[PDB]
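Working notes for the structure below.
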Amino acid sequence: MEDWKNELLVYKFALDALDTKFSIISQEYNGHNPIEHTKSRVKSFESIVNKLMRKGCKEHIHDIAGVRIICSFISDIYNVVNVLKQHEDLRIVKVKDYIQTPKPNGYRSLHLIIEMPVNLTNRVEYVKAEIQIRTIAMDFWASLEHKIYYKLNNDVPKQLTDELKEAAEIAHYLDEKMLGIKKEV
Amino acid sequence: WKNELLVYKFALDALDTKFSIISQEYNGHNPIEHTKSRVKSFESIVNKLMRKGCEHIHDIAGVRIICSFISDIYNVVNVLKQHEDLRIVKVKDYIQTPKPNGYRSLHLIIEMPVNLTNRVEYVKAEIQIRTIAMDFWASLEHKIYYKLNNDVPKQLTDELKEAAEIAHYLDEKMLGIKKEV
Amino acid sequence: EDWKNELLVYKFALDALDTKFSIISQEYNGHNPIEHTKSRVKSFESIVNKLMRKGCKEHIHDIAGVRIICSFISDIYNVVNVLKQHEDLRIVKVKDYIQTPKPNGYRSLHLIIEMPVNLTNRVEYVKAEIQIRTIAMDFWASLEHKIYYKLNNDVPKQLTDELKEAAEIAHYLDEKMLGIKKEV
Amino acid sequence: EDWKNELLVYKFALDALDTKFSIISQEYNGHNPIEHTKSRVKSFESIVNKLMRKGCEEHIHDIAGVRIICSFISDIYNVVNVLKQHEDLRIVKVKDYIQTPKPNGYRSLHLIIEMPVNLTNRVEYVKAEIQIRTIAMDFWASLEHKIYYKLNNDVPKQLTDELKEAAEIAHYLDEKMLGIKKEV
């Protein structure tokens, strides 16, 4: 419907606001910042419905506004998470530390759903957003697995999924080994 | 002084998305064409503070909203009043009561919360809302006074006042033509 | 089909022209006259309505359009004089609507060029129409379009006459504002 | 004295190269291998410190530097073959540090080019060094430089050896991660 242009637009505003917050977060480290790139994605209404096609057509979907913070090191992930707690204009509703507690896919990230106030002209709206904080190799393994499942439509053999598992054992072992090298300085 | 001016830099970066969003509620036409933010330098602060004793200066962070029509100027003012995350401290409508210079604008100092890591700071910023010709007449006068160092002959100032008297009659006429649509 | 391939070369040329004007202005920072540069690749629908006078042929010049908004009238011709001293573009056509304005009051300085674009395949020579204007010229044009657009070409004489008045003054302004700079 | 003009053309060359890589990726809108492009004009100071092997006061190549960071190893050479089919740049030198890596573990594909820059005065033929890398290559390089900076070129043996171990894996990753795309 066209009640959808108005509400989905509010979610776009929240992302523009988060960009300056994450720009400011690194600008308090300008003495080094771990946030290298940040990719924000508002869901395309239909993907909402196809995911809502599991339920009934509701404002309980968290990844309407999604942001991926890609940090340099694992230690830098939790540093941003702990920093986001000391901010008032957003409260952490949920947090899922898939690092150390990964999925059977090998998938590792640190998701956290927030409640975001958006100052508009009429009044204020409180929208939810799910932030996914990852290292470099974590965002690349995730983007790769998705692009594989996209072409093959969920029908992936065991060896191909097992290969993806090996890449996760390494990418974390990589991010682990690369972390200990920074620790020496 | 390194850290404190940075908070003012964050305040302007935050307003840019606010003005970007205000224009996206008209996507049925938006009046804000360009927006130029200028954080004043350390040296400019002191020389202007040289009239008192060494953060009560408001235009530390300055924003210029250049609107298309005069009517759109007050619409941004009325929009900024229905906002909670900033409160209007002062308002100077140099339109309708302009300076003897011919200078016309609508300045308004606000108090802006800046969410940092430790806590929040409430900083002041001066927003200067203008039409196109107001920003061009202002930018020209400043560049004249800059080259001549405040020593401007009377004839040159009279034309600038004349140039301002006309530019408003322009912005007035161009507004009434839009009204017919 | 092959409309996607040809329209992209026109989009690419603007990306190439965009850096040329960024470089042109970075050679005058000792003051540069270029305040805005807005590139607009023409819309597929607008092309047809303009092509509806011919047959659905690359003789439409403003497929890639750039608006140079300069501070003063004197600043316009300096960009023209700079654009003449470039090899990788040759001026094909020139229409000085300043001093020779239309009856609507429209004033600008258009000049069609031919631009080489080095691509992967080889190089393509496309046409672009550059429109150099002052601040008030770009605003009077943008306003007239928005008026004719809403009223669908049916605009009374009184409304156009006001527009005639509005254009005659803004130039007298741009002239008066020009002469004030001369004294400095 | 007038270092200002000659160093400035290197800034202009990147503005032109930036659109070439922006346009190269727009010819793949059917998949693009170029993820980000970062242009770095060398710092007035670094030129001299780099010149400390010769005599102070244009045979230093990386004055204008561009890093194409690709997703996979196969995507690197696709950019190389695309850059060969362009006329407005000729490859002077090519160093494939992949397959022939350094003893520190550094891996990339460097190639110095010669770029014509159309300016207002005339055209200048400048050199630029493009470094094409995967994701892990740019991160390992950024790590090694940040280490040598803190330790002032004085790095112990284990740290250099660990970095090679860290490098031996990241490429074995980029190799394994490459074949997974091939199965699709």
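Following Swiss-Prot, chain D shows residues 16-44, 48-75, 83-209, kept in their order.
This entry, so its header tells us, was determined using X-ray crystallography, 3.2 Å.
Note: Cβ is positioned from N, Cα and C throughout, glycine not excepted.
Feature annotations, courtesy of Swiss-Prot:
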MUTAGEN   D:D87 to G  No longer inhibits growth when overexpressed in relA mutants, probably does not synthesisize (p)ppGpp. 70S ribosomes no longer dimerize to form 100S ribosomes
MUTAGEN   D:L176 to F  No longer inhibits growth when overexpressed in relA mutants
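Between the mutagenesis positions D:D87, D:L176, D:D87 has the most other Cβ atoms inside 10 Å of its own Cβ, all protein chains included.
Note: the CA-CA distance between D:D87 (mutagenesis position) and D:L176 (mutagenesis position) rounds to 24 Å.
Distance (Cα-Cα) between D:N44 and D:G48, which enclose 3 unmodelled residues in the deposited structure, is 6 Å. Chain tracing stops at D:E75 and picks up again at D:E83, leaving 7 residues unmodelled; the C-alpha atoms of these two are 9 Å apart.
Look at D:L176 (mutagenesis position): DSSP puts it in a helix. In the three-state DSSP scheme, D:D87 (mutagenesis position) falls into the coil class.
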